[PDB]
Amino acid sequence: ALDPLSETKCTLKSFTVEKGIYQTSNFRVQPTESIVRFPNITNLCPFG
Amino acid sequence: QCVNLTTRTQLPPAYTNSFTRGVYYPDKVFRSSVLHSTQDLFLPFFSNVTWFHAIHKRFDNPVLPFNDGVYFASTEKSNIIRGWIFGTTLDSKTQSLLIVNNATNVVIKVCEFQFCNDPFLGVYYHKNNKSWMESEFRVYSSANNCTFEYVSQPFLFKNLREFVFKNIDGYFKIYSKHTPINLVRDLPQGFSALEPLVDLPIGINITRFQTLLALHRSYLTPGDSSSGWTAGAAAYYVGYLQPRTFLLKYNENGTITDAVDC
Amino acid sequence: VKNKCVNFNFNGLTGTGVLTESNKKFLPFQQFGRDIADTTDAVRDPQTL
Amino acid sequence: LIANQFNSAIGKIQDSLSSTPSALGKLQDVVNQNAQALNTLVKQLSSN
Ligand SMILES: *[C@@H]1O[C@H](CO)[C@@H](O[C@@H]2O[C@H](CO)[C@@H](O)[C@H](O)[C@H]2NC(C)=O)[C@H](O)[C@H]1NC(C)=O
Ligand SMILES: *[C@@H]1O[C@H](CO)[C@@H](O)[C@H](O)[C@H]1NC(C)=O
Ligand SMILES: *[C@@H]1O[C@H](CO)[C@@H](O)[C@H](O)[C@H]1NC(C)=O
Ligand SMILES: *[C@@H]1O[C@H](CO)[C@@H](O)[C@H](O)[C@H]1NC(C)=O
Ligand SMILES: *[C@@H]1O[C@H](CO)[C@@H](O)[C@H](O)[C@H]1NC(C)=O
Ligand SMILES: *[C@@H]1O[C@H](CO)[C@@H](O)[C@H](O)[C@H]1NC(C)=O
């Protein structure tokens, strides 16, 4: 986890990388917030 | 008050084919241009649908056996059919479903009523007031320990009212679709999709169902309220849902336009 | 919040994604849509419809 | 004569390709198969 070349070296498990294009990891956008939406209620349940 | 009155003519009921009728939205999921196959309690195409008449004299309201799901259709303009009553005993021993839809309200009260053996609703009309009002409410003797209550807006031989009543998992589901019908004696061959109206959570054992009709004695009956009455014309159809796999075709707007009985 | 990668749970349907104003026309009893391969891709808000 | 026959043959070939939606099936099959497989894979996510 230093730079893409080192990640390629780790993915190939070798210290020497031949010329080419290699897939190393997956890029994914992590969520930022949380959203809750539910119908309007104003009365508690009769658990009493 | 309970009244047991029968002056109708005796003749065996008629039978018809159900045709491509009685298809409802199985779920509340929107789909566009997708052919979706489901396995639900559907009405087989061209099924053996029973026909009941209420001509003027016929008032046949038998205790039909409500099997797993029941299809029901009506073409009429006098609003003779008001509601339906369900139950295993139709007695004050066990809870019985009861629905009444007159012109003014829809009433659902799940109570174990002491049902009269001949439930009906009586409407009397006078010329001076020019109003049709219901004098006698004799579908049951008394309220008798209601356990569920619900009232909503009324549902509105030239109009077709198609309902599907299905009881599963302690829930009583009603699917209805109002459509203008031009023919006055038989179901049209057109395809119609029934949208859900309400999932009333009743959860009672139901084995036998009945329909509630209304009389319209205004001035043509001279007899007592035990053998004499008069009303209009009504016809209704009863089918039975079976476990069926159906291929439903959704258009781009999300409404079912075609179906296939596998 | 719209146009952001956010978690959500609308009437029990829980997921992660970006919510955008749509042009689909739900019938006034359906709650959410689905794809050809049964994938949730549209949800009606339980408050603003 | 040979040039006219060649030209007529090319024209007939174009007409046959245009007025027959079953000549290119060897390609369509492949596409369909791939799509079908992908669909099946995705639908396998909805199994208990
Ligand atoms: C719901 O009510 C029905 C109708 O009474 C019950 O089914 C009956 O079960 C008895 C058992 O002794 C049979 O003799 C009857 O023939 C059945 N009737 C029918 C129409 O099938 C049913 O058992 C009840 N459900 C539950 C869960 O108790
Ligand atoms: C419908 O029921 C009637 C009862 O009289 C029977 O004669 C007829 O064959 C039935 N039709 C079917 C099962 O398709
Ligand atoms: C209709 O509505 C009211 C309110 O539920 C109810 O009390 C009343 O009895 C109904 N009217 C008739 C004529 O049954
Ligand atoms: C009504 O009330 C009581 C309480 O549930 C019940 O035991 C009784 O049998 C019911 N009676 C009738 C007539 O429905
Ligand atoms: C969907 O509804 C619109 C309303 O503008 C209509 O123009 C269109 O034809 C409908 N589509 C189908 C497939 O019925
Ligand atoms: C509350 O919900 C109602 C019904 O959907 C809506 O008309 C109203 O604007 C809402 N009020 C808010 C969100 O403050």
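What you see of chain B is 14-69, 77-176, 186-291, where the numbers are those given in Swiss-Prot.
Cβ coordinates are placed from backbone N, Cα and C, and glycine is handled just like the others.
Record note (Swiss-Prot) on the mutagenesis of B:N121 to Q: Partial loss of biliverdin affinity. Recorded in Swiss-Prot as a natural variant, B:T20 to N carries the remark: In strain: Gamma/P.1. For the natural variant B:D80 to A, the note given in Swiss-Prot is In strain: Beta/B.1.351. B:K147 to E appears in Swiss-Prot as a known natural variant, with the remark: In strain: Omicron/BA.2.75. One natural variant named in Swiss-Prot is B:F157 to L, and its note says In strain: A23.1, Omicron/BA.2.75.
Sequence-distant neighbours of B:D80 (variant position): residues of the same chain at least 6 apart with a C-beta under 8 Å from its C-beta are B:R21, B:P26, B:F65, B:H66, B:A67. With respect to B:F157 (variant position), the closest of these recorded positions in Cα terms is B:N121, chosen from B:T20, B:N121, B:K147. Classification of B:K147 (variant position) by DSSP places it in coil, neither helical nor stranded.
In the three-state DSSP assignment, the secondary structure recorded for B:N121 (mutagenesis position) is strand.
In the three-state DSSP reading, B:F157 (variant position) counts as strand. Each residue contributes its Cα atom, and for B:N121 (mutagenesis position) and B:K147 (variant position) these two points are 25 Å apart.
For B:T20 (variant position), applying a Cβ distance below 8 Å and a minimum sequence separation of six or more within one chain yields B:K77, B:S256, B:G257, B:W258. Between the recorded positions B:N121, B:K147, B:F157, the minimum number of other C-beta atoms within 10 Å of a residue's C-beta occurs at B:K147.
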